[PDB]
Number of protein chains: 2
Amino acid sequence: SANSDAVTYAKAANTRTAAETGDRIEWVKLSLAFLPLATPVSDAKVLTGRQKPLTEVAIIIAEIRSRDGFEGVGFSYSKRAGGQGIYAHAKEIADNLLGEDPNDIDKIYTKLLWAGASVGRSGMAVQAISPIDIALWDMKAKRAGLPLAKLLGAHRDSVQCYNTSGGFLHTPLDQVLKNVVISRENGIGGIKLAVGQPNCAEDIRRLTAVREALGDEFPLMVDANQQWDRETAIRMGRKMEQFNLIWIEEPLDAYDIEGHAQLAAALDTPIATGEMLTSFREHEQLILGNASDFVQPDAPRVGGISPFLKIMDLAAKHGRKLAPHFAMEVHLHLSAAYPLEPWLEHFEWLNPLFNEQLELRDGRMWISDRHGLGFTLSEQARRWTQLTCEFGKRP
Amino acid sequence: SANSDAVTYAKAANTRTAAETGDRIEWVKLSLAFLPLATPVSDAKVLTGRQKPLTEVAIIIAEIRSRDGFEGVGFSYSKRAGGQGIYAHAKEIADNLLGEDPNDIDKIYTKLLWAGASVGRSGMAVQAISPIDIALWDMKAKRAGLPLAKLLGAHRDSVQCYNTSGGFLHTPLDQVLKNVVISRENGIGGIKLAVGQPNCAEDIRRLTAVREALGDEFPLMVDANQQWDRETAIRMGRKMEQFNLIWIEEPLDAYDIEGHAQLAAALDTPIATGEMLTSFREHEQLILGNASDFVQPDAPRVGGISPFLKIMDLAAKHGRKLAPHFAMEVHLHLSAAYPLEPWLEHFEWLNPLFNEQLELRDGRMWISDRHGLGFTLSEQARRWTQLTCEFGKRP
Ligand SMILES: O=C(O)[C@@H](O)[C@H](O)[C@@H](O)[C@@H](O)C(=O)O
Ligand SMILES: O=C(O)[C@@H](O)[C@H](O)[C@@H](O)[C@@H](O)C(=O)O
Ligand SMILES: [Mg+2]
Ligand SMILES: [Mg+2]
């Protein structure tokens, strides 16, 4: 009998609790490095005078070591001003990590938010938490002896990949075409052309020239970087229907929800946006407002893997596709865990930071058998480091 | 420099892929057992004539072993008819598990759903997937060398606990009071009284008597098991405002969303419901309808841990508290991962199925250091097995 007239309580032997036997964070190292770009990069934002050419990328790295011998590495970044503040805030809160059980990632995330309650739950502050949140996930995966994608649960072992770095606006049409062949010869699965420059006639020129070389089937997409007004948007979009694009990215201001929704409803061509958003809440607004067919969150920018997962689930409920922005070293795993077939964006920019490189085969990026994110920092990463600080003591 | 006038591509050395190195399921064992209840249990569902007293509990157990030596165990249950069906379906689809990477839990779930597409994505079919889904989560946690709660990431190391098995309707008042003392003496953190019997006057008598015995502060709650109609629910609700209960559980039919919402808005006392729901979508309709203050999902009933996690995220997003129903062996880990302070429900019924017992101290149930769920099947569980089948070959 499993019961009786009166209630009965059992007795346990192993009185050891998970609280007293868990691992503990003992050391943390933060670094602010700068990825130099010999060739200044220009997208529509530069062509319209909104910003100056990009000449480098700030990278904020977090390395965490546990008492039991596990290590996690993660990073956040900034294109243009932001790296100094992200590093500074991370440095002012990292101390809170010492002594915590590295497995309670969200409990830690919460403690970090409370420590910086005055500066919000979105934007820079959470971007200061991203490298730490990502390092903790990296650690958990390693603890389990699995690539991050497998710790989360994968739906695919590889992800379609397209290249962006070779289609910017500071690049003459002839070079863009030269980059296309190089990219295809290397097994890229798609090409994204940066558009949205004052001269609309030119973007059409450059765009028609690319579609010609690639043929009719090769996945092609465009990105206006928020440089069109509603009128131009629908106009250009309606005209671009003759390219069967995978998507039209950021046709309008990142916060113009109704404008994007309107565009998405008026065109068969999918609309993509969200890379500039810096929190789950911001992405939720775009999603509830049916702003786009493709959601493009950025783990470092939204606060790390933890918030990114929430964004993924929400997008999934609304049947939206996923096309993460930048940092493929982290997004490869996240997009591998997405229910619907995603797209991965490719840049070579971060390659020199790591000792390993991802495998690009037949239009797809394959997940290696390496644990966690599957990357180790290179000598170059240390050379490019300008500021660093440590907490605790190496176990 | 990290970039150039053209586009650059590196090359990967470590050519091994996660696809070719992942673990693989090689053996699966399913069992249908019956937990005997020598003392027939009856709540309001019996006193109103809807059902007959409960005399046993069906238990569907799944055991999975991987090529690399990992093992996982999980289960679902059925109070009254349903167990033969759950077992029958699990047996008809289990074979699909062989050769699958056990870490891709959602991927496997989807494959199992397609294997039985004809029978839906809710109800019995997912309750047949439950044992398997739970076993896989149990396996992943063990692979990481962590209690399930830590694999998920805990917000607490113990959870407030209340007893239910001592306050049922087939139990005379004085016996209930006796169980209360016994329960309180064993360190219980709360008491739930079964109400909703035809004689409303008699429940008030029992409720008053219990509140008197427990004192003013001790956590007390009631459960009507869907036996009131809207008129009675509100009437009993006003009348109970005085006892300052932690919550009023299932005052109406489990699918009367507007009814619950109306009671929730009308009363200060929290309203709880959800134990009868059998899928994420079902719970989602109640949550989007603002039906209750406390959401009470049942992992075995909703399809396992995977869907239970989505229910948690949805509930959290709407600021609702969590109070999982039954199966404390699994819910301890899930509730520990909930961001808002949850409640765990205690029954002794399943204690004999496992060799290990949970530690109850100071009104809370503590998570032990044992990995995965932290339970191994006892011999008594084998004694109570009526049917069983196996697939593959034990590695
Ligand atoms: O989708 C992308 O990768 C681009 O949208 C880049 O974020 C680009 O703006 C950036 O590299 C820049 O040039 O400012
Ligand atoms: O919340 C509870 O514990 C109850 O709601 C039980 O599920 C009860 O109905 C069941 O044990 C029964 O007697 O039918
Ligand atoms: Mg872009
Ligand atoms: Mg109940």
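Following Swiss-Prot, chain B residues are numbered 4-398, in order.
Placement of Cβ uses the backbone N, Cα and C atoms for every residue, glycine included.
Over in Swiss-Prot, the protein carries these features:
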ACT_SITE  B:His328  active site, proton donor/acceptor
BINDING   B:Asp46, B:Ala47, B:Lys48, B:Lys82, B:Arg83, B:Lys195, B:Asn228, B:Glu348  substrate binding site
BINDING   B:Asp226, B:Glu252, B:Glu278  Mg(2+) binding site
MUTAGEN   B:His328 to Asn or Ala  Loss of dehydration activity on both L-talarate and galactarate and loss of epimerization activity
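Taking the features listed in Swiss-Prot, we show where each one sits on the structure.
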residue	record	DSSP class
B:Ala47	substrate binding site	helix
B:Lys82	substrate binding site	coil
B:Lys195	substrate binding site	strand
B:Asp226	Mg(2+) binding site	strand
B:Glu252	Mg(2+) binding site	strand
B:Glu278	Mg(2+) binding site	coil
B:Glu348	substrate binding site	strand
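Close to B:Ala47 (substrate binding site), meaning Cα to Cα within 10 A, are none of the recorded positions out of B:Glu252, B:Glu278, B:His328. In sequence order, B:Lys195, B:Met224, B:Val225, B:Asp226, B:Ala227, B:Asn228, B:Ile274, B:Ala275, B:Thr276, B:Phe297, B:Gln299 make up the list of same-chain residues 6 or more apart from B:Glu252 (Mg(2+) binding site) whose Cβ falls under 8 Å from its Cβ. Ligand 4 lies under 6 Å from the Cβ of B:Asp226, out of the binding-site residues B:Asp46, B:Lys48, B:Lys82, B:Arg83, B:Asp226, B:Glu348. Proximity of the recorded positions B:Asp46, B:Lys82, B:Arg83, B:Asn228, B:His328 to ligand 2, judged by a Cβ distance under 6 angstroms to any of its atoms, singles out B:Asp46, B:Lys82, B:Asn228, B:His328 in sequence order. With every protein chain in view, the residue among the recorded positions B:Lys48, B:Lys82, B:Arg83, B:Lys195, B:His328 whose Cβ has the most Cβ partners within 10 Å turns out to be B:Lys195. For the pair B:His328 (mutagenesis position) and B:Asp46 (substrate binding site), the Cα-Cα distance reads 15 Å. Spacing of B:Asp46 (substrate binding site) relative to B:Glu278 (Mg(2+) binding site) is 14 Å (Cα to Cα, whole number).
Residue pairs drawn from B:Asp46, B:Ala47, B:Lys48, B:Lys82, B:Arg83, B:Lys195, B:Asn228, B:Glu348, the listed substrate binders, are separated by up to 22 Å at the Cα level. Of all Cβ atoms in the shown protein chains, 25 besides its own fall within 10 Å of the Cβ of B:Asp226 (Mg(2+) binding site). Mapped onto three states, the DSSP output places B:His328 (mutagenesis position) in coil. In this structure, the C-alpha atom of B:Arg83 (substrate binding site) lies 15 angstrom from that of B:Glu278 (Mg(2+) binding site). You'll find the Cα of B:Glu278 (Mg(2+) binding site) roughly 12 Å from the Cα of B:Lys82 (substrate binding site). Taking all protein chains in view, 22 other C-beta atoms sit within 10 angstroms of the C-beta of B:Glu278 (Mg(2+) binding site).
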